[PDB]
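The next block holds one structure in the form of structure tokens; read it before the comments.
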Number of protein chains: 4
Amino acid sequence: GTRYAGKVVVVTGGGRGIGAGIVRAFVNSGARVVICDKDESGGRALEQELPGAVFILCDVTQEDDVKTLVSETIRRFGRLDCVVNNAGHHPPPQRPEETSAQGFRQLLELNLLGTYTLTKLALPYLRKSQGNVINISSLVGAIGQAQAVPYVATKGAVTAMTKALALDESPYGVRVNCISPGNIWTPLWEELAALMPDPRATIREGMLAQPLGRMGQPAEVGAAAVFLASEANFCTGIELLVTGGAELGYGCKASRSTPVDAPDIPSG
Amino acid sequence: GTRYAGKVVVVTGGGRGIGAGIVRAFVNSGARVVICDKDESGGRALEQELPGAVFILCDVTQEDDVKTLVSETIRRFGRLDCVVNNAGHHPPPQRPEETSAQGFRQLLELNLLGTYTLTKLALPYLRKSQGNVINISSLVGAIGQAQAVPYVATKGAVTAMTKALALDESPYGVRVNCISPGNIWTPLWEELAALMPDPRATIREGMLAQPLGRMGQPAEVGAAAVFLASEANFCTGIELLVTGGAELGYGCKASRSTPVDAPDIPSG
Amino acid sequence: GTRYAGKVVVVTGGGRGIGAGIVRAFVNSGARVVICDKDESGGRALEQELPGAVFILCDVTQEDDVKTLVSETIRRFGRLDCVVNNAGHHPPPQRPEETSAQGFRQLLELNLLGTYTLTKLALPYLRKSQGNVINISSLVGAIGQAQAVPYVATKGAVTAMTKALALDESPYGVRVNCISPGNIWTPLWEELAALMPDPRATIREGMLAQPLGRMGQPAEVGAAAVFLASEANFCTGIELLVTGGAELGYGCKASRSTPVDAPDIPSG
Amino acid sequence: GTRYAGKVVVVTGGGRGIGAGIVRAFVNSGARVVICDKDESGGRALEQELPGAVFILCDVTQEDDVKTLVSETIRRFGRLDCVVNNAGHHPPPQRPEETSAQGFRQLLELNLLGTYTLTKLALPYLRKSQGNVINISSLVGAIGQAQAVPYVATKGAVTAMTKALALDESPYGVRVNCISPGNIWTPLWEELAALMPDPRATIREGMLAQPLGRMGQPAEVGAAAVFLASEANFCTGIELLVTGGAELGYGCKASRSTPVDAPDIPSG
Ligand SMILES: NC(=O)c1ccc[n+]([C@@H]2O[C@H](COP(=O)([O-])OP(=O)(O)OC[C@H]3O[C@@H](n4cnc5c(N)ncnc54)[C@H](O)[C@@H]3O)[C@@H](O)[C@H]2O)c1
Ligand SMILES: NC(=O)c1ccc[n+]([C@@H]2O[C@H](COP(=O)([O-])OP(=O)(O)OC[C@H]3O[C@@H](n4cnc5c(N)ncnc54)[C@H](O)[C@@H]3O)[C@@H](O)[C@H]2O)c1
Ligand SMILES: NC(=O)c1ccc[n+]([C@@H]2O[C@H](COP(=O)([O-])OP(=O)(O)OC[C@H]3O[C@@H](n4cnc5c(N)ncnc54)[C@H](O)[C@@H]3O)[C@@H](O)[C@H]2O)c1
Ligand SMILES: NC(=O)c1ccc[n+]([C@@H]2O[C@H](COP(=O)([O-])OP(=O)(O)OC[C@H]3O[C@@H](n4cnc5c(N)ncnc54)[C@H](O)[C@@H]3O)[C@@H](O)[C@H]2O)c1
Ligand SMILES: [Cl-]
Ligand SMILES: [Cl-]
Ligand SMILES: [Cl-]
Ligand SMILES: [Cl-]
């Protein structure tokens, strides 16, 4: 209700999906929230619906959009307390031979270097407020994922970069943490499934990947982000898993293209 | 303020230290808190100071004290929503040749089997409320600690048991999570340091073990416990680090009894 | 062929399964191997087949069998270079309400305290040879397993205790490491499956739990143990996964008793 | 001696340091080793000294040097069994405000995309031999490092990409693993220390970061690489730590620029 009252928070990719759930969660905690998104439609709708949230058109891959975002946030609101690096993209499934260096580079621009660029420009102001940084990584950065070599690499980089930043910024009292969601039901998840030959079978497999038996919601990642910013004052460099237990226990991992012998020869 | 309002919460070892900070944090969230402690003095003081907290004398190593704790909590309050297994002990430093099987067993009774016994008796009621279990483990369960083989083993067991329980209880919607604190300034920490030849040098070394440059507070573990119980509905089987970054980066690890060559032979 | 030539190695539970594969692997490397097992049949067969391997009847839960094992190994062979703590048991599936404290204690005696007791008595001799300790833990110590709360706890304890020992013993140059196998086709695995209503379906599910699409073999854990003892001179406190990738990627984790909604409500 | 006899192995950055130790280790195991390095001097010396090792001038950041490397390896030797992606660079210490996007990109080209490019072109031939990939990551990819945000990110990416590749390639039986060294005494380590105001104090701090009390040697990473290629047939997607225990236990983590209170206020 007031656990982050009056703090200024920038959320990239805040126009829909997990980012919108983060935006709403910080607004509910009393923060001034600057929505950064390359897409005007969702951000403008959130800005008009939510007082306390304002929208600034900004592509995190463009160094000058991020410089203007930072310049305007300070110019209009006087401080910066929290940066949530959520803007990111997951390509459709691609085998390694179906990936290109050019595509990998483009994905690093958004998923990693957008996060790096905003953080670097935000730090001189976060140091002044003893603010904090929250990166939205992914569970697959930690455990891998099939048909997603470029995406998995960008998220492995984000999680590692979070720890290096935590070390670099701890002398100023600036905490740097990441959230690693598993399967969260979002427009991105829906758009990816709709590319499959059986979208709802894909969605059901995504639900069965969790011991809890469902996907997560954006509001649940949002609650984790407000916790990290407002009540985790002894946490830095941590990776907070919001995954429904997907990393626990044994499961069916041999793919449908993987030769598997009958169970009379169990170990080759 | 009301994020866990009316839920019934049992906290073992709640009379002082981290447990008291957990008790206060749940009371602040609106819960009915049953303080379990073998020591009457601290629990009675908390119970008299805090309405909403009641004290029940209980040694978690005694199966009948735990059975009576559970029987009385239901008998008096009608439900059980959350169990926080915090009761635990850290022995003074002991080299491996200075440990005994008898001492190891006694430590397993408190640190592991007390946690197991209460959880087992609580589950039939937690299943009915879709409640959750929170175990207080330790960072050293994950990274080890010098001169603490028995203690480190009990906490490794608690963290692993948390994940097995999460898998066993997810079909009922019961979440099971643990918090792994690093260095938290508590009466236990103070009593251990006071056994050293230079207690404040020991305390200062405990502060320098964190990039943040201080130890944590019980209230910070308490905020993490209320988060897990009340707002982490997609988290199960996680290990939430409350460590001030102590696990990050390189540090001075070669002990004062460890032969180290001069830097003209860096790799042997 | 000679990578561990003349070193003296004790292997508990070496009469069959993973332990026998470890015994054979060290014999192949040139070691004198002392087979410790409570079962005479398998150890005597290995001792008669393999010169270099000798069998000593020994139950690791009995402090005096372990004291006599150690006393006889030195008395007969003059040194001790390596201890492989492999003796362990996995109970049939048991829900948490189907476990007892008495059964948990008995399992801690074998899986944890047997490992502790031998290590403690072996260390004064390992310190003299700059030898090393290898503990056989389990992947489920790290990621959990359904219907195995006591077993998972003992293996979490072993992995953690390995790191504490590594810290305590590094000033003597004694390395302490563990191997965490996933699904290894052994007599134990076969006996557990044979208790299921469809044993070969269970075995097939055990094979499909790995991206590689099969279970491991004892010889593969054996090759990992000889590596740790003979060529990993900069490794201590590590957990070497021999799992076929079972911990990677998403899989089917929602159990057959877990209510799962249809895919039109993916996140509750 | 013959544990990898006749297999063809490509090692990038094999002209000195860890790569040279990997080259020598595979040559000792009987392999045909193709040394890839941008620097002619070290590779030519290894090629002339070691029969079985041949040198091919190749910059892994240049797609056509890697295409020619692959084309020539097959053209000259008929098969490809193992790729060791070792070529990498660690910049001098740099605070985050002292880094540039342009420098970050250049470092991603070498440390990540060089590894990606060679792997992609090698896979059609590794699939035919059921070969394997070994990536040389770094412990700091897992735990972070001060003043190295770009470097730490590239190594986090490599470790994650290793797991995604392991999942993508397991249906062909191709294993993909990484080694994460800690402090290894190499020419790179020496050149970085020589940039410090007190190089040998820096080297000594690098030695004290390990419980073992020394840095590792290239030959020790080399032994780990031959193990992964030749005897770890049930290992895929693993991260093999060669760190001397640097990740274990508590150490001095508060930096010399970090305000730390006196020990009479231990937790703020
Ligand atoms: N959905 C999941 O299951 C899941 C799982 C793990 C991690 N994540 C991560 O969470 C984040 C959000 O995912 P989502 O599922 O909510 O996705 P989404 O596609 O639903 O929303 C992402 C938002 O970011 C914006 N955005 C994209 N590129 C941008 C750019 N260049 N500059 C500024 N804004 C940009 C989009 O316009 C959109 O509003 C991503 O980083 C994603 O990788 C998602
Ligand atoms: N203090 C730290 O730095 C630290 C770090 C990591 C983990 N932990 C863990 O946190 C927990 C609490 O630690 P603390 O520092 O607050 O300790 P503490 O000694 O300050 O308080 C522990 C409380 O538990 C009670 N207790 C002990 N044995 C009991 C028993 N048999 N039955 C019931 N109650 C019993 C004690 O009377 C006391 O009130 C422990 O499990 C400890 O291992 C502490
Ligand atoms: N098989 C797997 O898939 C698997 C997976 C992970 C870990 N492990 C672990 O590997 C180890 C060996 O497992 P396995 O599958 O080879 O089992 P196993 O039952 O096939 O063989 C275990 C051996 O240990 C001996 N032993 C048992 N109790 C003993 C005692 N008290 N004293 C001395 N010897 C004793 C038995 O007689 C037997 O010879 C165990 O610690 C087990 O938990 C096995
Ligand atoms: N030395 C350590 O303590 C340490 C620790 C962790 C990880 N590592 C990693 O191990 C690897 C080797 O490190 P090192 O200490 O042996 O370094 P090094 O500088 O001693 O040797 C690296 C070699 O790679 C070559 N190389 C560099 N750029 C290249 C390019 N574009 N194309 C082809 N070859 C190229 C260099 O010419 C050199 O021969 C790197 O990936 C490094 O990040 C090293
Ligand atoms: Cl996957
Ligand atoms: Cl320690
Ligand atoms: Cl399981
Ligand atoms: Cl560091």
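We count from 1, first residue shown onward.
How was it done? The header gives X-ray crystallography, 2.0 Å.
Backbone N, Cα and C atoms are what each Cβ position is placed from, and that goes for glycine too.
For D:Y151 (active site, proton acceptor), the Cβ neighbour count at a 10 Å cut-off comes to 26, with all displayed protein chains included. The feature active site, proton acceptor is assigned by Swiss-Prot to D:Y151, with sequence analysis given as support.
Counted within 10 Å of its Cβ, the other Cβ atoms near D:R16 (NAD(+) binding site) come to 20, all protein chains included. Taken residue by residue with DSSP, D:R16 (NAD(+) binding site) is part of neither helix nor strand, so it is coil. The NAD(+) binding site annotation in Swiss-Prot covers D:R16, D:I18, D:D37, D:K38, D:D59, D:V60, D:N86, D:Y151, D:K155, D:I184, D:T186, D:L188.
Proximity of D:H90 (mutagenesis position) to non-local residues of its own chain (separation of 6 or more, Cβ distance below 8 Å) is seen for D:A148, D:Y151, D:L188, D:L192, given in sequence order. D:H90 (mutagenesis position) falls within neither a helix nor a strand when secondary structure is assigned with DSSP, and so counts as coil. Among the mutagenesis entries in Swiss-Prot is D:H90 to A (Swiss-Prot position 93), noted as: Increases kcat for androst-5-en-3beta,17beta-diol and 17beta-estradioll.
According to Swiss-Prot, the experimentally introduced change D:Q145 to A (Swiss-Prot position 148) is described as follows: The catalytic efficiency (kcat/Km) is 30-fold increase for 17beta-estradiol and 11-fold for androst-5-en-3beta,17beta-diol. Long-range Cβ contacts of D:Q145 (mutagenesis position) within its own chain (separation 6+, distance under 8 Å): D:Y151, D:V152.
Around D:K155 (mutagenesis position), a 10 Å sphere centred on its CB holds 29 further CB atoms from the protein chains shown. Swiss-Prot gives this note for the published mutagenesis D:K155 to A (Swiss-Prot position 158): Lacks of activity of testosterone 17-beta-dehydrogenase (NADP+) and estradiol 17-beta-dehydrogenase [NAD(P)+] activities.
According to DSSP, D:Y250 (mutagenesis position) is assigned to coil rather than to any helix or strand. According to Swiss-Prot, the mutagenesis experiment D:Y250 to A (Swiss-Prot position 253) carries the annotation: Lacks of activity of testosterone 17-beta-dehydrogenase (NADP+) and estradiol 17-beta-dehydrogenase [NAD(P)+] activities.
As a published mutagenesis entry, D:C252 to A (Swiss-Prot position 255) appears in Swiss-Prot alongside the note: Does not affect kcat for androst-5-en-3beta,17beta-diol and 17beta-estradiol. Sequence-distant neighbours of D:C252 (mutagenesis position): no residue of the same chain at least 6 apart has a C-beta under 8 Å from its C-beta.
In sequence order, D:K38, D:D65 make up the list of same-chain residues 6 or more apart from D:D59 (NAD(+) binding site) whose Cβ falls under 8 Å from its Cβ.
Secondary structure at D:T186 (NAD(+) binding site), as computed by DSSP, is coil. In the structure as shown, the Cβ atom of D:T186 (NAD(+) binding site) sits within 10 Å of 24 other Cβ atoms. Other Cβ atoms within 10 Å of the Cβ of D:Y250 (mutagenesis position) number 25 in total over all chains.
Checking the recorded positions D:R16, D:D37, D:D59, D:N86, D:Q145 for a CB within less than 6 Å of any atom of ligand 4 leaves D:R16, D:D37, D:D59, D:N86, listed in sequence order. Close contacts with ligand 8, defined as a Cβ under 6 Å from any of its atoms, occur at D:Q145 among the recorded positions D:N86, D:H90, D:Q145, D:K155.
D:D37 (NAD(+) binding site) falls within a strand when secondary structure is assigned with DSSP. Those recorded positions from the list D:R16, D:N86, D:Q145, D:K155, D:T186, D:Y250 that have a Cβ under 8 Å from chain A Cβ atoms: D:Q145, D:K155.
Only D:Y250, in sequence order, out of the recorded positions D:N86, D:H90, D:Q145, D:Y250, D:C252 have a CB under 6 Å from ligand 6.
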